[PDB]
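Right, one structure below, let's go through it.
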Amino acid sequence: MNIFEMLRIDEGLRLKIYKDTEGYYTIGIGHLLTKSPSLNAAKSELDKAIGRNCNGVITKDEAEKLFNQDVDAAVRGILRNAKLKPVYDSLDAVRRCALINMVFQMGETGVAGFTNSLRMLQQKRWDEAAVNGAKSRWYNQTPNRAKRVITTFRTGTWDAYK
Ligand SMILES: [Cl-]
């Protein structure tokens with residue numbers, strides 16, 4: 001199990017523009033295109049990202065390419081973030097994957113808002129952190145996915161995903 005397989009499980013793979021859980025236009029493996037109500041804007045963003053006239057449809061290869069870019073961006077983003085970096089550095093490999101998952105899903109800013117939970121991860125207080133992170137909008141909106149990530153942080157293993 002690795003980050004890609006993990007996220008592939010949590011986001012799925014769609015080759016046609018779609019609405020994510022909050023109604024935003026997305027494609028591929030959880031690649032957000034735009035937060036605008038317009039499919040036109042979405043289709044525009046899509047072409048800009050792929051570099052071709054897509055007409056809201058991409059190929060597998062294209063979906064995987066966007067995915068490679070997003071994971072890399074997430075990692076670099078974490079490593080640049082003053083708040084996130086220290087947390088990342090203090091963790092074991094599995095739990096680092098869990099932090100990357102959250103960043104991929106909600107952005108650095110969204111994650112940075114788990115101040116309290118993050119501080120607990122840093123102090124290796126596994127159970128407390130899990131309980132705290134569950135008190136969030138994130139958990140209430142996508143509970144099964146949140147549960148999988150939370151268990152990953154609590155246990156440091158891939159169980160939730162196997
Ligand atoms: Cl709550």
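We read in the header that X-ray crystallography, 1.9 Å was used to get this structure.
Positions of Cβ are set from backbone N, Cα and C atoms, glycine also.
Per Swiss-Prot, mutagenesis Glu11 to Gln is noted as: Complete loss of activity. The active site, proton donor/acceptor annotation in Swiss-Prot covers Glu11, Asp20. Here Swiss-Prot describes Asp20 to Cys as a published mutagenesis experiment; the accompanying note says: Nearly no effet on specific enzymatic activity. Per Swiss-Prot, substrate binding site is recorded for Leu32, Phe104, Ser117, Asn132. Quoted from Swiss-Prot for the published mutagenesis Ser117 to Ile: 500-fold decrease in enzymatic activity. For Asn132 to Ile, Swiss-Prot lists a mutagenesis experiment annotated as follows: 5-fold decrease in enzymatic activity. Swiss-Prot gives this note for the published mutagenesis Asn132 to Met or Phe: 2-fold decrease in enzymatic activity.
Features per Swiss-Prot, on structure.
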{"residue": "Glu11", "record": "mutagenesis position", "DSSP (3 states)": "helix"}
{"residue": "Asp20", "record": "mutagenesis position", "DSSP (3 states)": "coil"}
{"residue": "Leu32", "record": "substrate binding site", "DSSP (3 states)": "strand"}
{"residue": "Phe104", "record": "substrate binding site", "DSSP (3 states)": "helix"}
{"residue": "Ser117", "record": "mutagenesis position", "DSSP (3 states)": "helix"}
{"residue": "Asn132", "record": "mutagenesis position", "DSSP (3 states)": "helix"}
Neighbours of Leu32 (substrate binding site) among the mutagenesis positions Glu11, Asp20, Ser117, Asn132 (Cα to Cα, within 10 Å): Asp20
Entries of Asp20, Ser117, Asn132 which, being mutagenesis positions, have CA atoms within 10 angstroms of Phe104 (substrate binding site): none
Binding residues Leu32, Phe104, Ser117, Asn132 (substrate) - maximum C-alpha distance in whole Å: 27
Alpha-carbon spacing, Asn132 (mutagenesis position) to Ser117 (mutagenesis position), which is rounded to whole Å: 6
For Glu11 (mutagenesis position), nearby residues of its own chain (Cβ under 8 Å, 6 or more apart in sequence): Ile29, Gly30
Among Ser117, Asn132, which are mutagenesis positions, the residue with the most C-beta atoms within 10 angstroms of its C-beta: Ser117
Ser117 (mutagenesis position) and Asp20 (mutagenesis position), Cα-Cα, nearest whole angstrom: 26
